[PDB]
Each structure stands twice: as C-alpha cells, then as structure tokens.
Amino acid sequence: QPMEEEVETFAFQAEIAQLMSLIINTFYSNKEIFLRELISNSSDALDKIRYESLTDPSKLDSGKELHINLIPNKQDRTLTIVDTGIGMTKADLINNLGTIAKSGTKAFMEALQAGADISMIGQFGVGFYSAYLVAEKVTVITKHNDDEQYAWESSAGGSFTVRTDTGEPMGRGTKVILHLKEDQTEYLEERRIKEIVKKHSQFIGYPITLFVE
Ligand SMILES: Oc1cc(O)c(-c2noc3ccc(NCCN4CCOCC4)cc23)cc1Cl
C-alpha cells in the first residue's frame, strides 16, 4: 500500500477527434450498425491470430478457442464485446486507435460531406469509432502474445488514456466495453441484441455467443 499506476494521456489526431465529435452527437436513426462494425473488427483480429497459427500452433497456447462473446450489463449500463483475436501491443493501441485512423477518418468525413451514409464507415477502416453512436465512453482491454495487458479509454473529449491493466488477465484478445448513453439502453436487451446480430453479422465465420444471467 499503496500501489502506483502510471497513466499516459494522448491527444487524438485532429481528424479522428472531428469524426468522434460528429458520431457522438449525430441523430442518425440506424445506430444499431455499431455492433456490426465491432463484430467485424473482432473477426479480423481472429483472422490474424489464425494466420499466425498456420505457421506456429503455439500461438494459440494462450487460448485455443476463436470466438466472440457479447455481454450486456444493465446494472452498470455496459455492453461488452470480447474476442480471442490477436490482441494489441501498447504501440498498436496508441497508434491504431489515436493516430493511424487520421487518413481514413478524413476520407470518410469527406464522403459524408458528399452524401455518403454513416453505415459505410467500415469501408474506410474506422468503424471502431461508430461505438460512439451509442456509447458516451469506451474502454478497450487488450492482450497480445509476448506482451502485457493494457487498458485504453476515451470519452470523446479530444484525448484518450493508456495504462497497464491490473484487472483479471484475458489470456489473449480484445475486450471492448461500451458505456452506453442513457437513451441507448435498448442495446442491453437480449431480444434486441439477437436481432441485430442475425440481421448484420449472421455470416461471421466465428461463433458469436450472447451471455445472459
Ligand atoms: O473492436 C476491436 C476489436 C479487436 O479485436 C481489435 C483488435 N484486436 O487485435 C487487433 C490487431 C490489429 C488491429 N487493427 C486496428 C484497425 N482495425 C481496422 C478494422 O479491422 C480491425 C482492425 C485491431 C485489433 C480492435 C478493435 Cl477496434
């Protein structure tokens, strides 16, 4: 006592910050697509660890099952999406969630200006930010082989934090925790989640399981 935790704060690239502002404040009526985008990202992460394991089977020693889990929680108002994909290193987190999306978010924002639909966000490689359609804050917990477990967090205030996660180890993969907006709690309902998964992610090549109490 006490334990000491160092936290690093980073600014988003200007265009990523602009897109996050647009997304978190839009009145877009087809917000359910956020789940499709996150599940698609998880599928890609699972494809990556599968690819590595083609050459080195020991890459799955940290977790043999390749799947996606959905966990709603009405008591803390969160929807969690967990995958056992490749996971991210600290640099992956800092770069892929705060800097590398600048180009894509710019191309997407120009597309929106030209009449494109928000549902096309995934084609620009920045679908992760669609989480802010329904969430006021997002927490990302990730674990990559040969690296420590990290926690990323942002409330779309122009910055994000990264720190070493002291919580329960994940083995390998990524956990996206959506802290839902007060008027978006419908996404915590078992029936609504099933409907959205069937409608937009039925053909995902990894098992998607919905955990309920
Ligand atoms: O929602 C997520 C779920 C994930 O598994 C990962 C993830 N785990 O390991 C990963 C390793 C690399 C990357 N790349 C970030 C850029 N995106 C573009 C769209 O396809 C997915 C990758 C993501 C993840 C990231 C997010 Cl944002």
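Numbers in chain A track Swiss-Prot; the residues on display, in order, are 10-12, 14-223.
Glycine residues also receive a Cβ, built from the backbone N, Cα and C atoms like all the rest.
Listed in Swiss-Prot:
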type	residues	note
MUTAGEN	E47 to A	Strong ATP-binding. Strong interaction with HSF1, HIF1A, ERBB2, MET, KEAP1 and RHOBTB2. No effect on interaction with TSC1
MUTAGEN	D93 to A	Impaired ATP-binding. Strong interaction with HIF1A, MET, KEAP1 and RHOBTB2. Loss of interaction with HSF1 and ERBB2. Los of interaction with TSC1
MUTAGEN	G97 to D	Abolishes ATPase activity
*So what sits near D93 (mutagenesis position) in its own chain, CB-to-CB under 8 Å and at least six residues off in sequence?*
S52, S53, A55, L56, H77, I78, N79, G183, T184, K185, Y216
_Distance check, please: Cα of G97 (mutagenesis position) against Cα of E47 (mutagenesis position), rounded to an integer number of angstrom._
17
*Checking the mutagenesis positions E47, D93, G97: which ones have Cβ within under 6 Å of ligand 1?*
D93, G97
*Measure from the Cβ of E47 (mutagenesis position) and count the other Cβ atoms within 10 Å, all protein chains considered.*
21
*Name the secondary structure element type, per DSSP in three states, that contains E47 (mutagenesis position).*
helix
*Across all chains shown, how many C-beta atoms besides its own are within 10 angstroms of the C-beta of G97 (mutagenesis position)?*
27
